[PDB]
Each structure stands twice: as structure tokens, then as C-alpha cells.
Amino acid sequence: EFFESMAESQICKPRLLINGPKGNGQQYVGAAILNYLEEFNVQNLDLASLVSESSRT
Amino acid sequence: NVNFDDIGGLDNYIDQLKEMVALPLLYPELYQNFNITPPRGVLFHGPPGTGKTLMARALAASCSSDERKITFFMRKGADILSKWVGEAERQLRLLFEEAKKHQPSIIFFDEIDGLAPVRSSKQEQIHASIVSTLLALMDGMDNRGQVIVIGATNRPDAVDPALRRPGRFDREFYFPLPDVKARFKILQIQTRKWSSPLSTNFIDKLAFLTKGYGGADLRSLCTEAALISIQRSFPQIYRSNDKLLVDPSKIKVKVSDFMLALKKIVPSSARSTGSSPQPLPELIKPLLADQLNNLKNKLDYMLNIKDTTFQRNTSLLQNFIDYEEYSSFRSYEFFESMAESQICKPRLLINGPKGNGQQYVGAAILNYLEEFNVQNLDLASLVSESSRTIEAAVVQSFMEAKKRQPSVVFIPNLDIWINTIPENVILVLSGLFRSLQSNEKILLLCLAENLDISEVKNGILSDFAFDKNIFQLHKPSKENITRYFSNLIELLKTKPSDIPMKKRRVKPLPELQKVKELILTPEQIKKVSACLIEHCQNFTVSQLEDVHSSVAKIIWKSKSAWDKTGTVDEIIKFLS
Amino acid sequence: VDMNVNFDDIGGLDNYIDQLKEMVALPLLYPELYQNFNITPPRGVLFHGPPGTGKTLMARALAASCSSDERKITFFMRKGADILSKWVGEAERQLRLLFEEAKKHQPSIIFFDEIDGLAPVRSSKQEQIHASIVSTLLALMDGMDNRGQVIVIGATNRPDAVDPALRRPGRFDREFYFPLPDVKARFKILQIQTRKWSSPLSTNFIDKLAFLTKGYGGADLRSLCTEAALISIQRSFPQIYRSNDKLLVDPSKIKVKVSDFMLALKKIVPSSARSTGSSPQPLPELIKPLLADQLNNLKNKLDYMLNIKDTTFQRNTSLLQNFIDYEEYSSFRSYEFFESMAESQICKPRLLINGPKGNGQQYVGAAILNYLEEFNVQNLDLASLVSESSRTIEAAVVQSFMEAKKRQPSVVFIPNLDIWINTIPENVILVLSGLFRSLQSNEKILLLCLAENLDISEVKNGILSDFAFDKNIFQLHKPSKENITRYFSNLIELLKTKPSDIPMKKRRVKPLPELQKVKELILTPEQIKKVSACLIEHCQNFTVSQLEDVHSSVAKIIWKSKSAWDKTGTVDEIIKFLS
Amino acid sequence: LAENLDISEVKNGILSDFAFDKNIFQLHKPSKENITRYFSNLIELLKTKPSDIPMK
Ligand SMILES: Nc1ncnc2c1ncn2[C@@H]1O[C@H](COP(=O)(O)OP(=O)(O)O)[C@@H](O)[C@H]1O
Ligand SMILES: Nc1ncnc2c1ncn2[C@@H]1O[C@H](COP(=O)(O)OP(=O)(O)O)[C@@H](O)[C@H]1O
């Protein structure tokens, strides 16, 4: 209960915002990062994936 | 099969269901004497994996299945309705006549939401005919026979309101997620037919750890723990392609297997949005225990949770079996009117700075109120379902709170809730709360991060009467921060010989038959604590957790080192 | 669902029993009277009302009561839309056979339960499967050939879902509204359900149950009686709930007591509480000293607006009994003139109750709705309008007002008018006002609105100006000194009670038998007077909500020391609280 | 049918294209003779006998 707690307390609030100039290879950086985290469970929140389904708002 | 002893908790419902299925055939003369008919129809509602189907099957195959056998028909709401235009009503009629010929019968409609939903959408008119035929077929006061209709659902407000009347489903039974005692009983039930039954302290700790688990999650946890024990005790039987390496049973399911089963099995309470009801985590407890207890005292004053000597609602059959009865008239209604006169208007508004552990305080408070009917008005709990609008969802949540009287209308993130939730529905909720009687036990719990008080007294929340019941969450004191940052130190002071690392075995796995001291002076510890407290001055829980995580990474990176001078130096450098 | 019921089982619907006799039993025995005028008896009645009012019981009693002589009345009963199958043939073919076999056994009664599913309204899409059923039903019920002595009875929750072509003479010429029983009908139903019991209840206890069961239907009353009997069985012989073998018990000394009915009262929730509107219930006994002084005034005002106590005309509870006990007595100048001058007494029934914030309006509204027992309450509050997500605000308002137009004695109820005129769209109020001004003056549709701190300027020259709230504004003023004195006098009566009086339940010395298987209270009156004075002074110019808060806070203190005999501690705590 | 409808709305407003030019009928309040007949009908109830009233 102590060691699992202290190993699990190593993630506080994982956030990251990659911001750069216009057209500075963001579309490749995102793909490369999502490939680096291939063992995760990626949930895209882009516009194309939300307005694709006409039933759900 | 399943008897009543395979069911954890729900003893109230165990006794109450025996007066409509078991006693009516066992004692025909005590019911014919009063010219009464059993209710004949129940609505089980609750979170998935709580034991509604298990209740039904035990109920059918437990009440005297010797000469007066009770047949059991299992149907699902989505099963009855088909792609045709008259198939499903005919199927319902066939099912009911079939149950009629086998007169003592129990028809179990699992997930009756699909068969008969609420009338707010779904044109093409077939569902209206379905609801009408279900309403007409399950008439409970014309002696259709001895058919008991049991309908299972997640939440009863998703079922057609015409079905929740006498004759149709009479009694509604809430199947909650088990508490500590019920989880203990369920774990004992699941670990009863083992060859090496677990101890009592083991099961107690497991019940403590399994927070936000259901019956199905507990069964899966037990099964996976057993599987891991077989995987570990005799691992040669997997990779070897040879014949049976027979092995007897020295298998003992110990802690290190249940703890992996815990992290591999995900509970069904991890899917619902909002704050899952669970106590404060052991890490943050020193930061928020003292302020939580005060809240409990407040919740113990405005709700009468401790001094509930007149409202001790358990199986009243038990009350009759171990108590005895007693002008004689006044002593009932006078004292009963003066007993509900203590609850006047239960309101509470927890308001603190941003990130001050409100998601923990709300969950802990809800875990305190386990006997209440929590109706979550959270953002994701209303916008998730597309079958209802926000207005209707809020009104139905309020009215289900109103029906099951001990209830808590819970609104996490009130600051967001008063901006992205239109003023119309907020005024509707205000009018609904203004039409309640004072002696109604509906607590309005709200947790807001940096809410303005002028909003409470002059804004749109002015008609909710949050005038005196505003509890202010404040940032933890220096003493609490000292105790919070007193487990990293105990991780800085543990030598690498006590960290559960992995070391390869020098000898290979056998096969069966073919039939120092750590260099860290107390001055360094004192300096580390002094800097760790000086950096965290007037901090919130989120910021303290950030500092805790960033220091724990540093401590754990140098976990095999025996001279912590470098780790202490790095810790002081980061907090500078 | 065939027999063993009769018309003495039915309670509170004596007016419809006479007409059902007039259409079923009377033509059989006297065919010369009907053939004297060359008239055919009305055939087919549509029962509609709140669920659990007695429609199916009424149909079964009709089937089994007129068949007591040697003139059998076969009862063909059809559940709602159970006749349509996956193909296109049997839906009409089976109705054909039903009506032919009804013709064969000429005196017969077809009962379509939940007919709103068998004959839906013609929607935009999915026409065929229900239109092909409605058309054939219309064809057989009023075909060219004489259907015969077949009485068609339909039952529904609401009649608007039945096709209007069915609601036509020759098919459903009579529509019977089954209302929620009043106090007399509830008394009769309770007497009927507790008639076969071995130890009958007293008359005054049944009267008190009838008063306490406001909002219940017939089904709710039956469920309450069943629950009381079950509690009595649990209280007398708990042991049968533990053993799996049939123990030997005696159907004696299992008499039902008041305590069992009281528990069943909390175990049973009525259909009034399931609804989203304000449940009409009397003033709770605690607040009665505070509000009943100014509630009676409202009653008096209502007595002068709806002519409740002056009922000489439109006293139609039962026409047949009226012809039996009363006696008749140019023609126009003796009936039309006096009927017109009697209905000329209701001009425009309106009433706006407006008091300070928290002055017990949710209580006065329920009390008023309880006083108007014979009125049809329609709730226009926000919750009822927004509860049906398929409907719109305007559509719900129009539906409520049109429902109120039929069943003429009715009340359009708008609790929380201050909220209502701020969260409703501006055009809905105009639609409702246009509906109200499109009414005749002599129509008894009372507009009762309760508002908290509503500005009179909004009624004088605002959006509520076209509702005519001129003289019908009643101000709920804050309670006076004597009402507060009575409230806290009841509180003090609770304070000065002995612990031997306060009901603590028991701890039985001996276990239940197995069954054979087959000090002095010290409280000076000076302290009581001091506490009363402090309570009176602290609640100066208080509303009902603040008084209830003070009452609850002091009751917590009093109930804390419910066993202590030295009540000086509770007294000084009470005094310290009010400071 | 309208109550207190300003004619500004009907010769130059939204309803001006419905051609309500000379077809506007004005309902005026009842004159003294009408009120006299109404209240004579009312008073005739005061003159009726208690035994003449259709009290069943
Ligand atoms: N209260 C309980 N006590 C013991 N076991 C339970 C309980 N509730 C659920 N279970 C376990 O979960 C399974 C029941 O699942 P099910 O009845 O389908 O859940 P639900 O009815 O909530 O969908 C059974 O195999 C049973 O072993
Ligand atoms: N007016 C009444 N008089 C006597 N009993 C009634 C009355 N109304 C309802 N009941 C009781 O309620 C029970 C169920 O009524 P039901 O036929 O289900 O009504 P509905 O069809 O309107 O739901 C009946 O068994 C009957 O005993």
C-alpha cells in the first residue's frame, strides 16, 4: 500500500501544449508523438471526428 | 443452483420478496383470510453488476422448488422487439400465456429500458403499441394467476412512468453498489468453495481496497486472483508443450496476486462520469481530513444521521422479531410530526480556491452518505444521453430524488454549472426546490471552486437559500503540510534492500514428474523538510500534489543509491 | 378477470352505474320501452381517467352483474394491441372473428383495454400497420349490417390518442371520465376493501384514513389495505419469514391496528406524488396555527368567486337519484331564464396570492387545491411544461388549457409566478392570455397564481395586465404574534414531556415462541415563560420559513436531551442559541 | 377581431397589405338603452317570488 501509492503518485496532471508558428510542422509532430505513445489509448478530439456522426451531438 | 445464501446484502429485499412469492403458495390461508393479493411485480433498479438477475434466479429456484416448482422465464427488453411491425406484441402475448399455463411463474425482463422506454422520442408508433400491450398484459388486480413480473433497469426514470403504478410494478428495489460490510459478505461468498479459504483480516483488507466495486467486479477479481495463483505456483505448465505434468494443490492465494488482480480488473464504477463515491486517498488524507470531519459534523447536524433513533430503517421484520410493541393515539403523530421537524432545508455549498481538492471532498462526502439516494446533476450526467433534453433530465432527476425520500441532489463544479447550463433549467430547479415542503429530506450539495458570494446572494443561485450554509474550504495549514510531506522522507530513508525490485533467479525453474547503511544525516533530513515546507507557503492541494510528484520522481530515480547526498542536493535545487 | 365482482364492489361511481344499466341491462328486460320511440340503446362507452380509478373493475362488474338472471352476457376481453402479428393478415382477420363470435352470442360485451395502442392517431410516417386496423374496426363497429346487441367498451388513460372517427355515435357515443375518488368515495372504497376482514375497523378510523389518503386512487387504497394486512402478518407471526417449512399458525388475533396502517401509509406512494405538479394536501399540523388564520379568508374569497357553498343548480351528482328523491316543478321563462341567471354568478374567476419570500406559499397553494376537491387541477408550472421533452412550452400550455376547458370546473395553477414570468418565453404568456380572453365569462376556469414578492406594477401595466388581476390580489402577510405563540407553545409542550412518555420501542426479555411445523421532571414554569418570551422576541417580523428554521433548530436541542430529567441544560442551551 | 388595435398598424403597418381599407367595423360600448335592458332583466329576478323560483 505504501510502494504502490508512491509509484502511482508520480503522475500529477499530465498536460502538454505544443505551440509554434504557422505551418511549423505540427501535423507531423502530432503523428510522431502519437506513434511514440502507441501503447496508450488515443482519443482524438478534432473536429472531423466529432461532427462525423450525425446522431450524437 | 442459487439459493438465498449466495446473495450478499439485500436482506431487507430478501425478506420483502418472500411475502409475494414464497408465503403466498406456502400459506394460502393467511392471504385468503384478509382477501388480499400479493403485489405481483417488482422493479429492480441500480448500477450494473449489483445482483438483480441473481436476485431473480435465487428467488425463483429457492422458494420451495420441491413439489410446487416455480418456473422462470428469462427475457430481455431488446430481445422481444424485432424488425417487424407486429412481432413483438405477439411475442409478449405468447410469453404471458406461457407463464399463465405454468401458473406459479416469474417473468424476468432484464433491461426493460429497451422494451418500454419513456415517451419523449422514437416515432414510427411501434413503441406506443409495445407499451400499451405490456401495460394491458401485466394487470395485477384482476387475478391473471401467479405470474410475478420482475423488471431490471439501470435507473427507474428511464422506464415508462405508466409502468410504475400499482398493478404493474408496485415496489421498486434499489440495488446499490456494496458497502464495506456487503463487500465483505460477497467476498466470503465467492471464497467459500475454495480449498484454502482466505482469512478474515485478508477479506477485510480486500473489502477496504475494493472501493467503487460491484458484485460482478468482485467475482471477476476473485476469479482473476485464482488464475494468477495458478499461473505463479506452477508456471511450467504453460510454456511446456509436453503432456500432463500433474500437480497437486499447495496453491495459496496470497496478497501479491490479489493486488495484481486489483490493477488488472477495472470496476464498473470507473465508467460513470463525475466523482465516484470513495473515501479520501491515503496520500492526501492529512491535507483534507480535518476540514472533511467538520463537514461531516455539519452534515451530521442538518440531516440527523447519528441521532436517528426514530428512523432506523432496516428490515422491519427484524424490528418485530427482536422488539415488542409500545392517550395511546397522540404518542404516534405528535412525536412523528416533531421528528421530521428537525430537517428544515438541508443545503450545503462547499466553496474554496481553485484546485483545493474539491473532487476529493465531494467523493468523500458522498461516500459518507451511502444510505441516501444520490442524484447527480453533473454536466456529463445530463448531456450524455441524447434521448432527453437538459430540462427533462434535470426534472426527472429531481423527481426521482423526491420519490426515494432520503436523497442528495449533487451538483459538482457549480461554477461551470452556472455558465454552460442555461438559466431556464436553473430557474426550473429553483422552483422545484421552492415547492418542496420544509420537512423533506432532500439535501442540495454543491461544490464550487472560487465562486463569488454576490452570485449566491444576488445572482441566479439566490433562490436556493445558500445564505448561512456556505462552508469554506481553506488551504491546508503548515502542520498538515508537514504530515503530508512525511511520506517522501520515509521514502528517502528506506535503503535499497527494502524496495521490491526484481532479481533474476540464479537457478532455473524446477520440473515435476512425467505422469550496509544509507548515508543520510538527520541534518540533511531537517534541511529537506525545511525547504519543502518553505516552498509550499500558502499553497493549494493541487500545487502540493504537484510538488509531491516532482519530488517523488527525484527520490525514486535514485532508489538504488546508498548515498542520498546527491538526491538531497537535487531536491534542494529543484525547490529553489 | 372474468367474474366474482359485482356493482357493490364499486364505490363512488354511482352515476355511471345507472347509465350502464340503462344501456346493457334495461334494453334486455324492457324491449317495448325502447321500441316505443324507435330508438336504439347506446352501445359502446369509452372510459378514460387517471390510472387506477376502476375502469377494468367497472367493465368486469358490468359483465358479471347484468348476467345474474338467466340472460348470459359473454365477456370478450382484449388487451391493448395484442392482436397484430408480424404479417399483414391476422390483424384484421382476428378482429373480424372477434366481432362475428360476438354476434353469435348476441348479448355480449367486448372490452378493449388500453385501446389507445390498438387505434393510434394517424401520424406522418408508419401509416399502414395501424390504419389498416383502424379502418376495419370502424367498418365492423358501425357497418351497414346490424352489429347486434354487442356493447363495445373501450378503456384508456387519455382519449385524444384514440382516433376521432372512433369517438363518434354508434361506436363510442358515450365517454365516461373516471375521477380520482373524493373523501366519500375513498371512505366507501376503504370500507369495501376492509369488509371481509374478521376483525372490522371502527368507523371513525376509516374516516380518518379517508382524510389521510388524499390523492389516492382505488388501486392505491387497495394496495394500502394489502400492505396493512402484510404488516399485521409480520407483526403477529414473524417466524414464518425465517423457516422454510409451513409452520402452524391461526388466522386469529391477527387483527390490524392503527400502527400497521400508518406504516403502510409511508410504504405506499400515491399516483399524486408521481406526478410533477403540486400535490393537493391539507395544511400540516405544525404550520396550521401560522397560516390557517389567513387561509380561511382565501376560502371565503373563493366561496364568493366560485359559489361553492351555494349549490342549487348544477348539483348533478346522479341524475337518477335526483329524479328519485326530488320532484318536478312557462317553459322558457321557468328554465332558461333561471339557468342563465344562476350561471351569471361566475364572471371571471381569478386569484393572485402574493406574499414575501418564504411565507409558506407552497403550503397555501396545496391547501387551496385540497379545498377545491371537485375541481380538475391543471399545473402550468415549469416542471410540468418541460417534463415531456417531445412537447414544446407552447404546445404543453395549449394542451393544459384545452384539457381545462373540458371538465368545466377546473383550476389552471401556476405556482411560483415570479419565476414563471421570468423563465417562460414572452409569447407563451400572450398565448395563454389570448386563450383566457377567448373564454365565456360564465366559465369556471379559475386562474390561481402564487407569487413571491411580485411587483404590483407588473400586474398593473406589464405582461400580466391582460389577465385581469384587478381586485383579486390577496396579500399573504407575515404571521402575527398569536400564531407564533401557538407554534412555540406546541414546541414547549414537546419540551416539557417526561421520558416515560417519549416512545422508546422495546427490548424483549424473552424470544418469540417457536411454531409447530406441519424520577420526576424538574422544570420550573418561570423557565418555560422565559423560553417562550425569548422565542417570541427573536422571531420578530419573521416569515414562515424563518420560523420553521428556528423551530427545527430548537427541536434539535430539545430532542438531544430527550432522556435527561434535569431540563435546565436544554433550557440554557435554547436561550444561548437565541442570542 | 382585435381589441384596441391602432389603425396605424393597419393602414401603414404589418396588416396594411391585407387591404383593410374601408372594412373596419368599430364595436362601441353599449348605449344606455342596452344597459337598461340588461339590468331590467337582472332586476326581474329580484321581483320574482320565492315560491316562483325553480327550487326543486
Ligand atoms: N449481492 C451479491 N452477492 C453475491 N454475488 C453477487 C451479488 N451481486 C452480483 N453478484 C455476482 O454477479 C453475478 C450477477 O450478475 P448480474 O445479476 O447480471 O448483475 P446485474 O443484475 O446487476 O446486471 C453473479 O454471478 C454473482 O456471483
Ligand atoms: N371506484 C372504485 N371502487 C372500488 N374499488 C376500486 C375503485 N377504483 C379502483 N378500485 C380497485 O382498484 C383495483 C384495480 O383497478 P384497475 O381496474 O386496475 O383500474 P385501472 O384499470 O383504471 O388501472 C380494483 O381491483 C378495484 O378493487
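The residue numbers of chain C are those assigned by Swiss-Prot, with the residues present covering 406-734, 751-939, 1318-1378 sequentially.
Per the header: electron microscopy, 3.8 Å.
Using N, Cα and C of the backbone, Cβ positions are placed for all residues, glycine too.
Record features (Swiss-Prot):
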BINDING   C:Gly454, C:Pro455, C:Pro456, C:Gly457, C:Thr458, C:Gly459, C:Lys460, C:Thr461  ATP binding site
MUTAGEN   C:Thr445 to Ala  Severely decreases phosphorylation, causes a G2/M transition delay, and leads to sensitivity to 6-azauracil (impairs transcriptional elongation); when associated with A-11; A-67; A-94; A-212; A-230; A-241; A-259; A-285; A-304; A-369; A-370 and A-380
MUTAGEN   C:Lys460 to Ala  Increases YTA7 binding to the HTA1 open reading frame outside of S-phase. Increases localization of RTT106 and RSC8 to the HTA1 gene locus. Increases nucleosome occupancy at core histone loci. Decreases transcription of HTA1
Open item on the list: So if I measure Cβ to Cβ from C:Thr461 (ATP binding site) and keep only same-chain residues at least 6 apart in sequence, which ones fall under 8 Å?
Closed with: C:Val406, C:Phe516, C:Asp518, C:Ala560
Open item on the list: Suppose the ATP site is C:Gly454, C:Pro455, C:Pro456, C:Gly457, C:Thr458, C:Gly459, C:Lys460, C:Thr461. Which further residues of the same chain have a Cβ inside 8 angstroms of that site's Cβ centroid?
Closed with: C:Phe452, C:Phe583, C:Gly622, C:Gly623, C:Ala624
Task: C:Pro455 (ATP binding site): tally of other CB atoms within 10 A of its CB - done: 17
Open item on the list: Measuring Cα to Cα, how far is C:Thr445 (mutagenesis position) from C:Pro456 (ATP binding site) in Å?
Closed with: 32
TODO: Filter the candidate list C:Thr445, C:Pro455, C:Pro456 of recorded positions, keeping only entries whose CB is under 6 Å from an atom of ligand 2.
DONE: C:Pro456
Open item on the list: Chain A proximity: which binding-site residues among C:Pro455, C:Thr458, C:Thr461 have CB distances under 8 Å? Answer 'none' if there are none.
Closed with: none
Open item on the list: If proximity means a C-beta under 8 angstroms from chain B, which of C:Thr445, C:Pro456, C:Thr458, C:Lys460, C:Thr461 count? These are the recorded positions.
Closed with: C:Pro456, C:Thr461
TODO: Would you find the one among the recorded positions C:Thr445, C:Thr458 whose Cβ has the most company, meaning other Cβ atoms within 10 Å?
DONE: C:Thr458
TODO: Work out the three-state DSSP category of C:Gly454 (ATP binding site).
DONE: coil
Open item on the list: Helix, strand or coil by DSSP: which one applies to C:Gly459 (ATP binding site)?
Closed with: coil
Task: Neighbouring C-beta atoms (10 Å sphere around the C-beta of C:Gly457 (ATP binding site)) - done: 25
Open item on the list: Comparing the binding-site residues C:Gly454, C:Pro456, C:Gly459, which residue's C-beta has the most other C-beta atoms within 10 angstroms in this structure?
Closed with: C:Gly459
- [ ] Measure from the Cβ of C:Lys460 (mutagenesis position) and count the other Cβ atoms within 10 Å, all protein chains considered.
- [x] 26
